Amino acid sequence: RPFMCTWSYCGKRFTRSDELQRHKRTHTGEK
Ligand SMILES: [Zn+2]
């Protein structure tokens, strides 16, 4: 179960979707 971020200009892997959770929030911030 690979845990990579789905975004352009990113391409970052992790050892637990947990990090992918707080990571996807830094891709579309500015709210
Ligand atoms: Zn990312």
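Shown for chain A, in order and in Swiss-Prot numbering: 654-684.
Determination method: solution NMR.
In case you wondered, yes, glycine gets a Cβ from its N, Cα and C as well.
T668 to A appears in Swiss-Prot as a mutagenesis experiment; the accompanying note says: Abolishes PRKCzeta-mediated but not PKCdelta-mediated phosphorylation. No effect on DNA binding; when associated with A-670 and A-681. Here Swiss-Prot describes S670 to A as a published mutagenesis experiment; the accompanying note says: Abolishes PRKCzeta-mediated but not PKCdelta-mediated phosphorylation. No effect on DNA binding; when associated with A-668 and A-681. What Swiss-Prot says about the mutagenesis result for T681 to A is this: Abolishes PRKCzeta-mediated but not PKCdelta-mediated phosphorylation. Some effect on dephosphorylation by PP2A. No effect on DNA binding; when associated with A-668 and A-681.
What Swiss-Prot annotates, mapped onto the structure for a quick look.
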| residue | record | CB count, 10 Å |
| --- | --- | --- |
| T668 | mutagenesis position | 7 |
| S670 | mutagenesis position | 13 |
| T681 | mutagenesis position | 8 |
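For the pair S670 (mutagenesis position) and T681 (mutagenesis position), the C-alpha distance works out to 17 angstrom. Spacing of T668 (mutagenesis position) relative to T681 (mutagenesis position) is 22 Å (Cα to Cα, whole number).
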